[PDB]
Amino acid sequence: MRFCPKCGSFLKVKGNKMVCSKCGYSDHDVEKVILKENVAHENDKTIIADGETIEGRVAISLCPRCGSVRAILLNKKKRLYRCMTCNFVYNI
Amino acid sequence: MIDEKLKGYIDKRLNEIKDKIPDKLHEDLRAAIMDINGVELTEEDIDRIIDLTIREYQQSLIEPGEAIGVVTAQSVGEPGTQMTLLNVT
Ligand SMILES: [Zn+2]
Ligand SMILES: [Zn+2]
């Protein structure tokens, strides 16, 4: 970002010149200014809720009570699960 | 194991009460009596079972004049004070 050596206002790029709108100053130096914003998609993928464990007993399963997709596989033979958000115990 | 004679007695004795109770209760009673195994069953047992079922149904009927709206409101609203908590509501 550059400022006029005389008026003190900022200089904007016009063609090959940077011109001060208030005083008409010009220069041979061009500096490009951009504003870059980043968007994060860490948790925006499509969820598939099959009661399969990822690490330990942590499985992905939809809770009938609150609707969270975090569960703990309490018992494999009974397909018994427990919600990690509201402690609800259910079967899927 | 219920022989055909006792089964016929059961079917005959169950057809004279079809108008005395609801149809679903009659079906449930018929389905339950046919599953009795391991016990030597008797006609007097069938008579007692059917009479007790009819009497038990008759004893459970609501009484005219009941303020059922207030009772329903109190039965629905009272557990509302006992509730202690996508994240649906
Ligand atoms: Zn200037
Ligand atoms: Zn839950």
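Each residue, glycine too, has its Cβ placed from N, Cα and C.
The feature active site is assigned by Swiss-Prot to A:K76, A:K78 (among others). Here Swiss-Prot flags A:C4, A:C7, A:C20, A:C23 as Zn(2+) 1 binding site, drawing on experimental evidence. The Zn(2+) 2 binding site annotation in Swiss-Prot covers A:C63, A:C66, A:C83, A:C86 and is backed by experimental evidence. Quoted from Swiss-Prot, the note attached to the mutagenesis of A:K76 to A states: Very small decrease in RNAP activity. Record note (Swiss-Prot) on the mutagenesis of A:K77 to A: Very small decrease in RNAP activity. Annotation of the mutagenesis experiment A:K78 to A in Swiss-Prot: Mild decrease in RNAP activity.
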Cβ contacts within 10 Å for A:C7 (Zn(2+) 1 binding site), all chains included, total 14
So among A:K76, A:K77, A:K78, A:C86, all listed as recorded positions, which is physically nearest to A:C4 (Zn(2+) 1 binding site)? Use the C-alpha atoms. A:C86
Sorting the recorded positions A:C23, A:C63, A:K77, A:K78, A:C86 by sequence and keeping only those with a Cβ under 6 Å from ligand 1 gives A:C23
Three-class DSSP assignment, A:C83 (Zn(2+) 2 binding site), comes back as strand
Write down the Cα-Cα distance for A:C66 (Zn(2+) 2 binding site) and A:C23 (Zn(2+) 1 binding site), rounded and given in Å. 65
Filtered by Cβ distance under 6 Å to ligand 2, the recorded positions A:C7, A:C63, A:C66, A:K76, A:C83 reduce to A:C63, A:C66, A:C83
Mind pulling out which recorded positions among A:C7, A:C63, A:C66, A:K78, A:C83 sit under 8 Å from chain B, Cβ to Cβ? A:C66
Cα nearest A:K78 (mutagenesis position) among binding-site residues (A:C7, A:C20, A:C63, A:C66, A:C86) -> A:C63
A 10 Å Cβ contact count, applied to the binding-site residues A:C63, A:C83, A:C86: which residue has the minimum? A:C86
In Å, rounded, how far does the Cα of A:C63 (Zn(2+) 2 binding site) sit from the Cα of A:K77 (mutagenesis position)? 19
Ordered by sequence, the long-range same-chain Cβ contacts of A:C66 (Zn(2+) 2 binding site) under 8 Å (at least 6 apart) are A:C83, A:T85, A:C86, A:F88
Name them in sequence order: residues not among A:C63, A:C66, A:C83, A:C86 whose Cβ is within 8 Å of the mean position of the Cβ atoms defining the Zn(2+) 2 site. A:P64, A:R65, A:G67, A:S68, A:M84, A:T85, A:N87, A:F88
Given the recorded Zn(2+) 1 site (A:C4, A:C7, A:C20, A:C23), which additional residues of the same chain have their Cβ within 8 Å of the Cβ centre, ordered by sequence? A:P5, A:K6, A:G8, A:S9, A:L11, A:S21, A:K22, A:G24, A:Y25
Any idea which of the binding-site residues A:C4, A:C20, A:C23 has the thinnest Cβ neighbourhood at 10 Å? A:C23
